[PDB]
Amino acid sequence: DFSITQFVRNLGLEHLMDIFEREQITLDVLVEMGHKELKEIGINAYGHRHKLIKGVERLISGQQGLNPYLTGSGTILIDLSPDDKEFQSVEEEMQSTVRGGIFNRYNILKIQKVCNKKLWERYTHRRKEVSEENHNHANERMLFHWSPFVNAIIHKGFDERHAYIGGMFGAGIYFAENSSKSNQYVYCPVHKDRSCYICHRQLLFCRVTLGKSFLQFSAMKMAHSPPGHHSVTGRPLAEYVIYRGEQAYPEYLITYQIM
Amino acid sequence: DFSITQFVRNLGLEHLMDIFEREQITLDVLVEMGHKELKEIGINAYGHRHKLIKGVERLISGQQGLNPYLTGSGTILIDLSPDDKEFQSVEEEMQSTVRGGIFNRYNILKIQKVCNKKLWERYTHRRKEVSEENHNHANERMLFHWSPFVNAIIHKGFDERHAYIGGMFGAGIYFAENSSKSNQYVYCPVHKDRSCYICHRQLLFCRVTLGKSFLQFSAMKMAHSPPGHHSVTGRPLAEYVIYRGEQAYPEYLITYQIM
Amino acid sequence: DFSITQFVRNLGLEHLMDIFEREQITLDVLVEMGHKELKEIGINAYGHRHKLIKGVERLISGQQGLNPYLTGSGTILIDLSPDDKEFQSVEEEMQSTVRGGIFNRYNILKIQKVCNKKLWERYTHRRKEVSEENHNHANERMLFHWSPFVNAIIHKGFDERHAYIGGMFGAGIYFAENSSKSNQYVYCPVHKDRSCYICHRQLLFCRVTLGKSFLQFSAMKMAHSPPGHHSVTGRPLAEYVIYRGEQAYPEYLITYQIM
Amino acid sequence: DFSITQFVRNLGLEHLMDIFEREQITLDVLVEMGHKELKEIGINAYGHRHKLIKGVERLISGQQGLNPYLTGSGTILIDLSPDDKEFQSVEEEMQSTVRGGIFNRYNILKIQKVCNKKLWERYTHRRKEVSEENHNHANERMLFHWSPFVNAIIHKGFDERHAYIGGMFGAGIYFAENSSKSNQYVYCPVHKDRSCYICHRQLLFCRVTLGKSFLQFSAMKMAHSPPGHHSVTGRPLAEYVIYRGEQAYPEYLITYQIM
Amino acid sequence: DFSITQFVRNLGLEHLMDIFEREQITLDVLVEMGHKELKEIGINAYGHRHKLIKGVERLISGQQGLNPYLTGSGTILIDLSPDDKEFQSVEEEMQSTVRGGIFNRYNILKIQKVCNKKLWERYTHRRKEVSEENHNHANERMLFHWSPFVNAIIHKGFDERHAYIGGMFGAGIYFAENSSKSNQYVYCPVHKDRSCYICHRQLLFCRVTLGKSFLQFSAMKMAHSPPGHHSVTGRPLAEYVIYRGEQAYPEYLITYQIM
Amino acid sequence: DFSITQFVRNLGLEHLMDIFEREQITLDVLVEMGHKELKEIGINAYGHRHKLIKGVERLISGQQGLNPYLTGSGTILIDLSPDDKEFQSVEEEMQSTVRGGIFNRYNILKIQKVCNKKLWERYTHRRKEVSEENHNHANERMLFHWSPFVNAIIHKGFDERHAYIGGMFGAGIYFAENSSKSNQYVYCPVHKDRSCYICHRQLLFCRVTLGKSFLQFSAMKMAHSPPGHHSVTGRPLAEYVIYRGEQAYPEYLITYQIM
Amino acid sequence: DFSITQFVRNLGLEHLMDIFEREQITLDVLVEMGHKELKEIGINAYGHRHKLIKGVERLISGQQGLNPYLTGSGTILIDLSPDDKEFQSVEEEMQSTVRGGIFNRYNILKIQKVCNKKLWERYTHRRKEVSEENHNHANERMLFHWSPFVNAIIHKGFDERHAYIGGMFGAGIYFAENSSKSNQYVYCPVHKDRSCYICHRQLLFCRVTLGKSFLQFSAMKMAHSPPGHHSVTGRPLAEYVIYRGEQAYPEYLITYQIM
Ligand SMILES: [Zn+2]
Ligand SMILES: [Zn+2]
Ligand SMILES: [Zn+2]
Ligand SMILES: [Zn+2]
Ligand SMILES: [Zn+2]
Ligand SMILES: [Zn+2]
Ligand SMILES: [Zn+2]
């Protein structure tokens, strides 16, 4: 990194750059190193470590409005083995909750676990808000979901700006307690069959914060939630609608086939 | 205490007993003091602090099977002001969820928040177990409850040994989503009137972990949950049954009158 | 309070209750007192202060999921004197920005400054999110606003669930750069005159975070912001629309008359 | 004040309002009172003082971006007696520096000392900047000045936006070392006599930071100071020009007549 | 350093010079070292640490007019990865704002982030001034900028002394909302072609405080801002002019080619 | 020290001398230690600390006429780096202000900053006197100076007893606005050439308080300043004369060669 | 102490003896402690502190004729470093004032400063008396002195009962303006040589109050000072005589050798 070269040159310690080069220390690494970490890599003199730590302070906290802290954020898909207890529980939900296609079961090919730090922080913050409003009860449920935007949810999170405008209950994000109600939404690319039996179809088994849900029995077209409520529970097979993207987390990614 | 007198006498430091007497240091206090806390109260010599700390170690860790660490645990009822948002949320649930007596609403007198450390630890541990079993979803809901043992639940927690043996779905602990379904269970002490409009009734608004619930539509006399399931959801107004005492937490205590 | 009585009784220190009574120490106060504050009120024994602090820890942190910390949050309206520089600046904006009624100026009666803590925290958190998305630029402006919910905005903040459904650019919150464009939205209660010259009108001069705005030149019915954008800028006098309530803060409350 | 009424009502201490009313405590006064100041006015319970201090903190520091701290800023003109040493020194400068009218001396009526906190802070900050640039030397001199904006300078300070556009050395602020060079700029209101011997003329004896001055000998039209320099020194009787308003302070206000 | 040798010799502690030599303690380091920092490097005797701390006090605070505290001030250019969200946002602005050359897009080679402590401090101080004047509104926008003095801005900040005297709205610093409006100002060094497709052009994406802007529609030649205003917004593609260098901060440095 | 042994022996606390020996506490150190500083070094008993503090009081204040407080006074020369802004400013003055030898520029070897506490106190006290006399204007300027006594000014300050008795304007201390006028006064030690191009000639860049200066155009032989005036400004290249040593401070020490 | 045990036992507060024992509080310490000091050491009850303070009052003030207040009085010799300014001044006097042995200079070994409180109080009281007599002029000088009683003067002050009865001007105390006249009075112990060049001779450089001195030119045998005069000045090298011991103070103690 050339950032650390300029930093060290500005401090006047450009004779430490051989050490910083051989230890592959970058600025984003040097920010989080104290006296112990700096002495481990061979900065023995106290004066040099004092200078480096003060210079890091007068960059991180001295330019807070600049936010110079530009520090590996991404999604990690942790595949589950078919003999794992979590795999069996998710499969049990996926199958037993069946109630489109002419199927009676599914062929679970793989189940993966979505792990994103930033989306988890967003979800937990909104969960805390909803909890504080709803007498310390988030009313959290695990529901299925399909939308054309699946490869993008597991990377950028749910987005209400990509809403399902043409829906029964308005421009929200639609979750189904039954896996059938969610794979009815799918679509076929290659084989023109609607009920294709060789289709590699993907489903999300998300983690939804409902809070105070508005029990609705007819159809409406809400753009946002009704006042005082955080979600919509519509029975025209119940289906749940949220209007804030940060209020659901993509928990699992299920790949399966009609069978 | 006379315990600290024996302890200090055994260590041979019986000249520190004026310090320990004026600072009201007891054994259950001395156990949790290090070098810093012991120097704050005026044990300046390093040898004395070393002796005290070693003697505490050779009592807490040296007799781990004795469990000599006998250290105040109790319920603290925190009254919620009627202008607080949590009070209004619980009241909204209490009222709007109605669907015995010839009433249409309630006269909420006071809502208190139950705070017990030990019961919370039990509940959270069982919640972790149920979560691990149920693919990391506790399936936690807030449901009402009435029982003859109300002043005992808020002090010792729910007990399945005090089960509703003569119940529709067996010997469990019965929770209702509707407040009316729960105050139908009450009983009048002073008046003979069943619908006493001046009765001080108490209701629990608990926090119940259901896990994988068994959807049951008829009556049965289960002693424990059906295999593979953590609770029973019976719709003969839905009513929920748990067969483990540690799987619910008494959250709020509502005192009210029929109105 | 009776909560502190139970707490102190559980610790076994019920002889400190005269101190806690004459100094009007409650639980919400006792939570934030350390050794120093506890000795200031006359708890001289180290054992007693240790016991109180440990008992507070084993209630605040030991039951963190309970959130037992129930601690005066509300709106404080700070009247600005007409000789103040801020009053003159807001008045200059209000007047010079005019471009309904047959008026040319206003009769500014009073300008107040809305001061809420919780709403400010919400606004600043959303500002941080929008800034991180928009290359560290919130794109913040103050714009005028009128809505039937004015005495409710200054107390509970902007709410998109109270959206202007029948608006030009959809169900958002409409802000106008011109004071006239916003006082055209008003409505007379007592007089039948639309242009009542003796009407006490209220106008909000709010602080709005636009982020990356969508320049739209026609009318559409956005339920939420267009993908990738945080607001809508409409020029059918430009008018700005946000679709998230936490993305504006009610800054000033202006009371005026047509003149 | 009503702001303090709302504040105290929010804290729940509205029974202290009689104390706050008889002692005329406002919010801008309550902000700067600690435990001892609050006990001096009769708030004896520690809990109440703790509540007030925490509430003030959660308003001053908890809304720092709001800047709710709206706290007697103005100019105080302190008249100097003619027998004072400072009056004599300023008079000696005024007279001896003569070198329009056909006069030889002045009739000094009164000399006043301008005292403003805000303008002094501005001037000292710019002085620090100029000193740091110019090897810790501000190069500060006391020079005379006349402008149509004299009753405005002593209240709002010097302003380069009110520049002398039609000047010899550009759009700056022109100061002269000789008093005659500065009273040549005056204008006659009542009498038509340009050399009116009964005119109540006002002159400023300011305090100017010249920094690194650009020695010029011909006329030019600098919009701003030349690069690397903080002022212009022109000798076409030398006259000094500054292009920053915050780089001079109105020190004395001299009223006199031609004589 | 030889300064610390004289300092320690004057205090009479010249036997500590081997410690100060092996730890590379210089005066600028010793100034910021207290009791714990001085005991870390092995100054165990209390008398010596007392002497050193007192001598540093009687040098830093005892000669405040000298400002002897001469203490890594410089610019650090932090290169952004093309896959970072901030890079994509700045590139989106750069491209989408196009409306010289015969181009339709740009070829962004690299984007760097300018980080200077002193320039940030200046910018934030002037931002606070402008905010206090303009009813707590800096009116901050990010605009593009090209000037012959680009390699000097990122190191010394904007300077109105290097103004654009030959400009349409006077001698100010010209910023453009559109990137094309700002690269129309460029100039070709090596090729005679003005529209060279192989030229490395640098553009600044600055952070400009506008405050209260004077909407002007014709041309004029202000040297400084119109009275009561902090900037000029001139629409003859709108262009913005500031007359104070401290009122914009170079946020990004964009290197690109025409494509 | 042996003074502290006598002091502690007189107090009767000679059992604390091992502590005072290991911590190298001397009398000049013990004078400045209170209760907390005495407890930090292990004087735990209140009686002993009380005795020590009272004995120190009855030694410093009880013998004020003796002035027994004999406490690191000396000059600290702080070298300036050639890339520093202050170095460049002093160099710019030194070069640009030239107008003996046949040279045109100087070769600046090194610039040092003179830091003496006592001389600064003397200079600032006389500055305050001169300011009070001259209507709160010290009329401070930085001018060059050469004298045979250069290594003595930086250590003992300017002295009018070492006056230039054979001067044009009398027995004063002659400062020059131009560096050439000041280096004409030098003298050659090694080489016989008076214009030796390899001589390390030293110069002072002082900080003089001129106050109210007497403009003289001819020669005179003043022993002291003319009545009512604090200095003499002579133009027979203007040269400034002060007749009081404490009215200038040696700010920098410039070492250079003719080039 | 045992006095404090009796005192506290008489007050009836013998349960405070552990505090008074661990804090090493003695009677001479307890006399000077008020409410603040008594609370700092852990006497929290107001009754106990009131009793202690009243008992101390009824012992110090209630028995004033007893003078029970028997409270570190002694001489503290402070050695001066040979590089100190005061050392150099005293040495300059010591050497330059020469005008027995055949020497020309001295070899100053060490100079010490005598610091006694009681002797200083005596000397200053007599100085004030003599000042009041002699129109507010003590006529104080610093003169040399040798007497067989030097180690006794520095501890008990000058004494006219040890008068030089065999003197030229009577039974007074003889001081000399020249060090030579004072070291002619010496005597050799180890070597038989009166002019022993390796003899450690001690001389006093006192601080004598002469008041109104009687100029004498012949010898006489005054037992006391002549009427109306406070001292005798004799020029038979002038020598000064005082007849009251409290009218001089032994300031420095000079140890030297003939050289
Ligand atoms: Zn297919
Ligand atoms: Zn009843
Ligand atoms: Zn009306
Ligand atoms: Zn007139
Ligand atoms: Zn090219
Ligand atoms: Zn030479
Ligand atoms: Zn001998």
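Note that chain G carries Swiss-Prot numbering, so the residues on display, from first to last, are 875-945, 950-977, 986-1073, 1081-1129, 1136-1158.
In case you wondered, yes, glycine gets a Cβ from its N, Cα and C as well.
As recorded in Swiss-Prot, the features of this protein are as follows:
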- G:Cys1081, G:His1084, G:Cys1089, G:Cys1092: Zn(2+) binding site (BINDING)
- G:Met1054 to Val: Loss of activity (MUTAGEN)
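Taking the Cα atom of each, G:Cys1089 (Zn(2+) binding site) and G:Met1054 (mutagenesis position) are about 27 angstrom apart.
Taking the C-alpha positions, the distance from G:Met1054 (mutagenesis position) to G:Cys1081 (Zn(2+) binding site) comes to 24 Å. For G:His1084 (Zn(2+) binding site), the same-chain residues that are 6 or more apart in sequence and have a Cβ closer than 8 Å to its Cβ are G:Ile1091, G:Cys1092. G:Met1054 (mutagenesis position): 16 other CB atoms within 10 A of its CB, across all protein chains. Residue density at G:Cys1089 (Zn(2+) binding site): 18 other Cβ atoms are found within 10 A of its Cβ, drawing on all protein chains shown. The binding-site residues considered are G:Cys1081, G:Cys1092; of these, G:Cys1081 has the fewest other C-beta atoms within 10 angstroms of its C-beta. Surrounding the centroid of the Cβ atoms of G:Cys1081, G:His1084, G:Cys1089, G:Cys1092, where the record places Zn(2+), the chain contributes additional residues within 8 Å, namely G:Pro1082, G:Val1083, G:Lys1085, G:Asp1086, G:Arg1087, G:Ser1088, G:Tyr1090, G:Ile1091.
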